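Trainee: Okay, here's the structure, questions in a sec.
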Amino acid sequence: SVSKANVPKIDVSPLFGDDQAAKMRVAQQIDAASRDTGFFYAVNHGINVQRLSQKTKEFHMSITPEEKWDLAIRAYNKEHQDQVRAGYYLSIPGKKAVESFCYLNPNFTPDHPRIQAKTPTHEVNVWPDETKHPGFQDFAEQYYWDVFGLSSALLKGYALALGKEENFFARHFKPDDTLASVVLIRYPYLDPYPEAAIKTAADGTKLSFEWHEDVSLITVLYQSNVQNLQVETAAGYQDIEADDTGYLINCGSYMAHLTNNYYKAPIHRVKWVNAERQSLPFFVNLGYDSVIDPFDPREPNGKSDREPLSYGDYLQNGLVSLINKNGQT
Ligand SMILES: CC(C)[C@@H](NC(=O)[C@H](CS)NC(=O)CCC[C@H](N)C(=O)O)C(=O)O
Ligand SMILES: [Fe+2]
């Protein structure tokens, strides 16, 4: 009754090199996937995902309630009015299964100009005690830059796919000001599983997270090997097969805006599965003042007439809207 989505595996290794024709062949595959279901797996990416999964598991399984309160975002701890994005998102025993830890650009320090100006969406990361979680902060900050590098290469592929010079997106994706985030999500095995944490879709499917478009330019996702994602097509939802060696890639709504919906942001949802698993997205966000003039690849002259949208305004509105529509995570 439920079909399986065509999600190609694309070797992205040429995007790190200087063979221009091989890069074009990767771009063609990105274009094709982006115009079909909107998802592809990036393989030969060079990231040590075994260590990513191990270190994340050690953190999730060793952190205590005391530490979670100390790291909690404002939604769970009224004392932390400056932590809207960065920190711990608590589970609620008997009611809410998912829990997660979100961190932002490690360069956002108290001395950073955007932090000194109190610009919305910029926060300084909070971390657990080094002595209770030795090496965790070092690993997590290094991971940020590893996935930043992969994402920068992917953005070159997207640029070439759309007929632009390879730095068209990447020039706005900078270590000093990127609003990109990593979220380390734990979906636990629970017996009994709290019914309040299961949502029923219109078609009767039991869900952990309802349909949505991503608030991102692109989303770069690593998940353990438990099938859970579905993508909407005109003929209904289709299952995305899991692969715990690759990164699952899709566009967010900022890409849809700037391409006049040529690359749509695919609508997707998370099925309920009672299994211990990890979901580790990196949301590729630009800088607060980054603006890309919209264009329409379908038109010879590329004219669009959609309004340019500052990334900061897009992100602030998008994060709130997603909470209002799909709930506080
Ligand atoms: C579908 C997965 C990416 C994951 N869902 C998610 O991460 C969902 C939907 S994309 N994303 C969010 O809630 C937005 C988090 C943004 C983050 N706090 C920030 O300040 O940047 C899951 O497994 O639930
Ligand atoms: Fe998503």
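Numbers in chain A come straight from Swiss-Prot, and the residues shown are 3-331, in order.
Cβ atoms here come from the backbone N, Cα and C positions, even for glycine.
Grabbed the feature section from Swiss-Prot, which reads as follows:
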- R87, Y91, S183, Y189, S281: isopenicillin N binding site (BINDING)
- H214, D216, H270: Fe(2+) binding site (BINDING)
- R279: 2-oxoglutarate binding site (BINDING)
- 176-288: domain 'Fe2OG dioxygenase' (DOMAIN)
- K98 to E: Strongly reduced the catalytic activity (MUTAGEN)
- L223 to I or V: Strongly reduced the catalytic activity (MUTAGEN)
- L231 to I or V: Strongly reduced the catalytic activity (MUTAGEN)
- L231 to T: Abolishes the catalytic activity (MUTAGEN)
- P283 to L: Abolishes the catalytic activity (MUTAGEN)
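In terms of burial and nearby residues, how do these features look in this structure?
Mentor: DSSP assigns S183 (isopenicillin N binding site) to a strand. Applying an 8 A CB threshold to same-chain residues 6+ apart, the list for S183 (isopenicillin N binding site) reads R87, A88, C104, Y105, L106, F284, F285, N287.
Following the DSSP three-state reduction, the secondary structure of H214 (Fe(2+) binding site) is strand. For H214 (Fe(2+) binding site), the Cβ neighbour count at a 10 Å cut-off comes to 16, with all displayed protein chains included.
Reduced to three states, the DSSP call for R279 (2-oxoglutarate binding site) is strand.
According to DSSP, the domain 'Fe2OG dioxygenase' (176-288) comprises 9 helix, 48 strand, 56 coil.
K98 (mutagenesis position) is surrounded by 16 other CB atoms, counting those within 10 A of its CB over all protein chains shown.
Same-chain residues at least 6 positions away in sequence with a Cβ under 8 Å from that of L223 (mutagenesis position) are, in sequence order, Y249, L250, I251, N252, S281, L282, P283, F284.
If you take the C-beta of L231 (mutagenesis position) and look for same-chain residues 6 or more apart in sequence within under 8 angstroms, you find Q225, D241, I242, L250, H270, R271, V272, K273.
A sphere of 10 angstroms centred on the C-beta of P283 (mutagenesis position) encloses 22 other C-beta atoms.
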Trainee: Checking the contact step here: among the recorded positions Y91, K98, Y189, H214, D216, which have a Cα within 10 Å of the Cα of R279 (2-oxoglutarate binding site)?
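Mentor: Of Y91, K98, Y189, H214, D216, within range: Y189.
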Trainee: Those recorded positions, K98, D216, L223: which ones have a Cβ sitting under 6 Å from ligand 2?
Mentor: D216
Trainee: Taking the recorded positions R87, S183, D216, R279, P283, which residues show a Cβ-atom distance to ligand 1 below 6 Å?
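Mentor: Correct list: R87, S183, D216, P283.
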Trainee: What are the other residues, in sequence order, whose C-beta lies within 8 angstroms of the center of the C-beta atoms of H214, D216, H270 at the Fe(2+) site?
Mentor: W213, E215, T221, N252, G254, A267, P268, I269, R271
Trainee: Which one of the binding-site residues (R87, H270, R279) has its C-beta surrounded by the most other C-beta atoms within 10 angstroms?
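Mentor: Ranked by Cβ atoms within 10 Å, first place goes to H270.
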